[PDB]
Amino acid sequence: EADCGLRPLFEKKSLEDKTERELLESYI
Amino acid sequence: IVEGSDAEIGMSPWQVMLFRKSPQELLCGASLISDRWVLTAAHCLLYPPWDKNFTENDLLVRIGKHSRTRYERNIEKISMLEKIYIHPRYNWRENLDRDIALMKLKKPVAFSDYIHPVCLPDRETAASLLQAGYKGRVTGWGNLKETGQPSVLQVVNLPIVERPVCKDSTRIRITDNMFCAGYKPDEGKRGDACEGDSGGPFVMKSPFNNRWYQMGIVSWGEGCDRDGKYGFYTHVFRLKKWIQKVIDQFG
Amino acid sequence: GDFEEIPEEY
Ligand SMILES: N[C@H](Cc1ccccc1)C(=O)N1CCC[C@H]1C(=O)NCc1ccccc1
Ligand code: NA
Ligand code: NA
C-alpha cells in the first residue's frame, strides 16, 4: 500500500538504523 | 543467519514467523506485504522429498516479533491462515525454480510500530537495484551456523553476485527467477542465510524514494556461509505478475 | 520444545 516500506521507528521519524548506510554506499 | 547481528527494535517490521502449531516450532520466515497478505517460499509449505505438505490449519503467522522463542505480549500479533497459494510452476523436483507462495490471513493485522508492510518492486526499481555489488539485507531466526539458535531476530547485509559467478559456484541449474548474494572468499567479510531463514525477505532501500523493497525470498544454499558458495533467492520482480494475479483474483 | 506457549485462543 501507499505507506509501504517506511518503518515507523526509522524512516517515519527520520532515524537511521545502524547499517542501512552500508547499503546506500553500495548503490554506486 | 550466519555472521549477522541482532536486529534493532522495529528494524524489519515486515518480518513474519511461520510457526507450526503442534509441535510448536519455527518453520520458516516470511514477510508482510499488506494487512492481509504474507509472502514466503513455496518450499516452506510444499517439499515432497522431505514429506512436507502443510495445510492452512497446520500453521500460524506471528508478526511484529523480535525474540525467537518468547510470546511477545502486547507487541506481536498471531494470525490464522485463510488460504495458501503456491506458484503453479514451482519446481520442487529439481532446482526450486519459482520458489514463491502467498498466504492470505483470515483477518487483517493491525499495523503498529512493530508491524508494517514492505514494498514490492516495480520494473524500474528492480532494474536499478538488482546489480552485482549492490547490497541487500536478509533477516531471520534460522541457525547461526551450519550443522546455535538465536535469542532474537538476526540481520546481515550481503552483496548481489554476478550471474556467471553464481552459476559457476554450483552444479544446480540456475534460472532467471533466481539471484545469488554473498561475499566472495577474497572479500574478507562473510554471512549467509541458513536453515530456518527460508522464506524470509531479501530487502533493499531505494535511494530514489527511501522506501524498503523486497527483491528476494530466501530460497536455497549448499551449506551455510561456505567459502565459494552463495545464497540463492527467489527473484520477486520476475514473479510479480503471478503475485498480482493472485491478489487481484482472491483479494 | 524451545518456545514459550502461546495463548490458547490462537
Ligand atoms: N541444500 C538444498 C539445496 C537444493 C537446492 C535446490 C533443490 C534441491 C536442493 C537446499 O537449500 N534446500 C533443499 C530444499 C530446501 C532448500 C533449503 O534448505 N533452503 C534453506 C536455505 C536457504 C539459504 C541458505 C541455506 C539454506
Ligand atoms: Na555450474
Ligand atoms: Na559463501
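What you see of chain C is 54-63, where the numbers are those given in Swiss-Prot.
In case you wondered, yes, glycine gets a Cβ from its N, Cα and C as well.
Annotated features, as they stand in Swiss-Prot:
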| type | residues | note |
| --- | --- | --- |
| MUTAGEN | C:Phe56 to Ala or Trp | Slightly decreased affinity for thrombin |
| MUTAGEN | C:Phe56 to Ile, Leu, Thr or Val | Strongly decreased affinity for thrombin |
| MUTAGEN | C:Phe56 to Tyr | No effect |
| MUTAGEN | C:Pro60 to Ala or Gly | Decreased affinity for thrombin |
| MUTAGEN | C:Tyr63 to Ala, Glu or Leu | Slightly decreased affinity for thrombin |
| MUTAGEN | C:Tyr63 to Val | Decreased affinity for thrombin |
| MUTAGEN | C:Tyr63 to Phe | No effect |
| message | Test of understanding: give the count of other CB atoms lying within 10 angstroms of the CB of C:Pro60 (mutagenesis position). | response | 8
| field | Rounded Cα-Cα span from C:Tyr63 (mutagenesis position) to C:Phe56 (mutagenesis position), Å | value | 15
| Hey, what's the Cβ neighbour count for C:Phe56 (mutagenesis position) at 10 Å? | 15
| What does DSSP assign C:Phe56 (mutagenesis position), in three states? | coil
| C:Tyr63 (mutagenesis position) CB neighbourhood, other CB atoms within 10 A | 13
